[PDB]
2 protein chains.
Amino acid sequence: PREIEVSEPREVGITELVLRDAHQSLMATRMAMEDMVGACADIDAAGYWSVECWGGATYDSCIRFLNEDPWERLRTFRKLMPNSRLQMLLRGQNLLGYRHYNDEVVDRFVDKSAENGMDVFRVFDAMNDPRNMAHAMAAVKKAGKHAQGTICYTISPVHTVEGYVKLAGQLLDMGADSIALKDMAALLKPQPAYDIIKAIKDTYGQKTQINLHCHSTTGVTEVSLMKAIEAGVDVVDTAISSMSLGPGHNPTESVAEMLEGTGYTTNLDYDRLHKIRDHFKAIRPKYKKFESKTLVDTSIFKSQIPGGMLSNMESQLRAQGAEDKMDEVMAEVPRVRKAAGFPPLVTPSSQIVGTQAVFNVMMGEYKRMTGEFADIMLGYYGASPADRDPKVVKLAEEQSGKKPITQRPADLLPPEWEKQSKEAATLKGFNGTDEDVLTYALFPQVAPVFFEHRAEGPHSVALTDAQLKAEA
Amino acid sequence: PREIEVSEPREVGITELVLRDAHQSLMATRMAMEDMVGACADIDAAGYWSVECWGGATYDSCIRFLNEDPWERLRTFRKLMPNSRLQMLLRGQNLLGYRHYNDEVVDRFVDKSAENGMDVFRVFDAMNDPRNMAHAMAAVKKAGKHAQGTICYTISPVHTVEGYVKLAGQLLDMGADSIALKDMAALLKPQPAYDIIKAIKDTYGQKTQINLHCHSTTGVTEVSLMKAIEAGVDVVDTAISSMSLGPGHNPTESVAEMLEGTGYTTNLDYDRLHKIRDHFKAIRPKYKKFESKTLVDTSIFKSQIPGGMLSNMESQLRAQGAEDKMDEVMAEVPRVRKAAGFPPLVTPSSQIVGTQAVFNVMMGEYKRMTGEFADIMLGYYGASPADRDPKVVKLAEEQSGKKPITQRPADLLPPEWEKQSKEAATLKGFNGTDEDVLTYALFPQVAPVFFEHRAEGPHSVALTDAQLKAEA
Ligand SMILES: [Co+2]
Ligand SMILES: [Co+2]
């Protein structure tokens, strides 16, 4: 017999993800505002620490598929849930866009987000480079909001508990009000969850607020949440049960109920949770055309490849002809990842590494490198967790003609707000607000079409009751 | 800071449920033998402690829907998995049938099961009355096989840790080689799992073998499995990941992977598991017409009513007309359950209590009692966990004309083997074996039709590839 030290009896906070990450992960971010507003009053009174409802891929989805202004959605959520802490996911210097922006664009985006109601900003970087998060977080502090620095969890030869403890320290040094451990691929197992949370708390103090964000893709993370709570985690992210599991998240009600008698508890109102659950249970069937077909996939623990990346490369192998080389492409991913400095395999790094892996198997090793892969190797996306392969770096410079850099990429970007503002002002439909200039700066190719059709009002791409009933 | 005592580092055994409980729970027990045999070689070499592949509702499904002889399925499994411990679920004195049988029928069934290859017999009773399990377990010991006495876990005012420890002792006293904690409704939370397993081990010794069987219906039991392992559980039941979650069970691969670095481990071969997973992933879509629509339901923690029982009563309220009394029927279930002595709400007790609850709301309190409810109240199903309501008992006697009993029901049953054998021998198709007489004794109304069509060979009720592709 042995013993395990566990935290003192206490309340654990819960962050609800149904309005953002749950539908992004389970139904391609297609959830229409019309299908969510009806649950806002109950969500607002359920007792959550925060409600994630903006950022991530929802900005793109609003203007590209739902003809909806993302800023109007944020204003509506602020109005319908006046007593809640609203939370968003922001990818640092890239904001919600496709590239790094000059510091002034980051300042304006954060300022308008805060002005329109955002309370908690979860700032992250796909390569875990703190320098890419530094300016956005300073802007959040300037706005007087809560800055949550994020650490993307991954498994690799260079990622260790000591490495995560070091990263947490760098985030606290740049003003983070809290630290978020983000496990998008559900790779965080129970013992590592306990060990990392405990090491951060022991090193920086019990006052260090840590929020754990785990998906349920591999089926092991609800046990990780329990171990994280024993290690002292302050808040855990979950999704209402009718919109949970699979590539999504662990169920809110299940996480609350499992704590009975352990000394830990949540302050969630079960009656409100039941109403929220029933609300989405009635709406989810309309999104069947966008659902995934796998509830549990643990293959990543061996292959390091997330199912979303795997099927993606598979489509590239068929449309290319030789798909009988899938087993070869999978053995190549680890090699490419290593060459790139072992970055976490989350969007967009995953698509980039996967594509380069397919190219190496097709036209030979680094014979043809995508422009994005070349940029990673040359440092235009920031620093990697480990040193990149000098041999491959050299090849990237000889194919791109760009010189390798090691300093924060945005240091080289010139002011661009005036240029963005002038170009945006020439599009039919532009309403003159900084919000619209931001939409143009973030999605130049979609902004034109959106501005022209926005007046029609938001639409839904979900099946109608008639179509649903017509299918049965 | 506090501490929790956990068991010493050790290997935890795993029982695979894909061949029996997984499809019984997820696709109405309709899995065709043709769709399972292809995975037997891999299952046999995966390293499981046992493979559940018989008993439960599969006997009924074979002869009622698949025109398959259950004894041929058992023989086939024995031949294709020669190195594995085969396991079945047997409902004590009721065997796999609809009523209590005379001791001689129980003796013959167990003898033929053992003769045809069964290794582990999980014997249980829906009301947790050990007397109804006693004879079947003696028959298992006579056959030299492994007798696993079962405790059905439930939550009620009269169920306590001390009560379960007492039951475990009674099972060990009647020769149990191991104790199974069966949680069909997924009501077992983490702390209770730890407390009960620890109390049994502390009271009867670390040598006491305990197997935990939890469904994943409420979404909290994988954490319960982890706590049960910390408390010292010897074996846990799981289902291959492509046939898991929902009303089913926690994923085999997820349970094995979550233990990395905790000091606990399993001896499962991940490559074999991957092959089994892929096998069923390709077959499951063909059974879509029999799938359920809810992955997680925690309402039972408040209502004591399992979703399978809830929807069932709902159908009775509509086909009856007044379904606007559903909220009244749900408040009645607890009252009826209490009157019956708080039996666990598992089949068949659940359907019985649910029906009587609907009757009380319709024609008044116990105005009209079903014959089955009357039998429970009068003791013809055995003793209840708590004392039954004398007032309701009296009413049952005045409506059935039967006198209340308190001794084991089978004590009153006369020899019946010769009578069963003669009647069975008059049916066209009867092959003269004791196995066929057992089929007739267990399912008198289906045996005639089955014996006449068995020669056509087993069929499948799943969609064909053509029908599947035709639907897409
Ligand atoms: Co996420
Ligand atoms: Co079961």
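What you see of chain B is 3-474, where the numbers are those given in Swiss-Prot.
The way this entry was determined, per its header, is X-ray crystallography, 1.9 Å.
Quick reminder: no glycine exception, Cβ is built from N, Cα and C everywhere.
If you look up Swiss-Prot, you'll see B:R22, B:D23, B:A24, B:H25, B:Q26, B:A59, B:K184 marked as substrate binding site. Spatially close to B:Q26 (substrate binding site) yet at least six residues away along the chain are B:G58, B:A59, B:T60, B:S63, judged by Cβ distances under 8 angstroms.
Among the features that Swiss-Prot reports, Co(2+) binding site is placed at B:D23, B:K184, B:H215, B:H217. Taking the Cβ of B:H217 (Co(2+) binding site) as centre and 10 Å as the limit, one finds 25 other Cβ atoms among all the protein chains shown.
Summarising the annotation, Swiss-Prot assigns domain 'Pyruvate carboxyltransferase' to B:14-276 and lists sequence analysis as the type of evidence.
Listed in Swiss-Prot as a mutagenesis experiment, B:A59 to T is described as follows: Decreases activity by 96%. Other Cβ atoms within 10 Å of the Cβ of B:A59 (mutagenesis position) number 18 in total over all chains.
One mutagenesis experiment named in Swiss-Prot is B:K184 to A or E, and its note says Loss of activity. The number of other Cβ atoms within 10 Å of the Cβ belonging to B:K184 (mutagenesis position), over all protein chains shown, comes to 23.
In Swiss-Prot, the entry for mutagenesis B:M186 to I states: Decreases activity by 98%. The structure shown retains the original residue. In the three-state DSSP assignment, the secondary structure recorded for B:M186 (mutagenesis position) is coil. There are 24 other CB atoms within 10 A of the CB of B:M186 (mutagenesis position), with all protein chains counted.
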Cα-to-Cα gap, B:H215 (Co(2+) binding site) vs B:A24 (substrate binding site), nearest whole Å: 12
Where B:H25 (substrate binding site) sits in the secondary structure, as DSSP reduces it to three classes: helix
Shortest C-alpha distance to B:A24 (substrate binding site) - which of the recorded positions B:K184, B:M186, B:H217: B:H217
CB contacts for B:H215 (Co(2+) binding site) [other CB atoms within 10 A, all chains]: 27
Residues among the recorded positions B:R22, B:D23, B:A24, B:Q26, B:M186 that border ligand 2 - Cβ under 6 angstroms, in sequence order: B:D23, B:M186
From B:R22, B:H25, B:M186: recorded positions whose CA lies within 10 A of B:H217 (Co(2+) binding site): B:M186
Residues satisfying Cβ distance under 8 Å from B:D23 (substrate binding site), sequence separation of at least 6: B:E54, B:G58, B:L91, B:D239, B:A241, B:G250, B:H251
Euclidean distance between Cα atoms of B:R22 (substrate binding site) and B:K184 (mutagenesis position), Å: 15
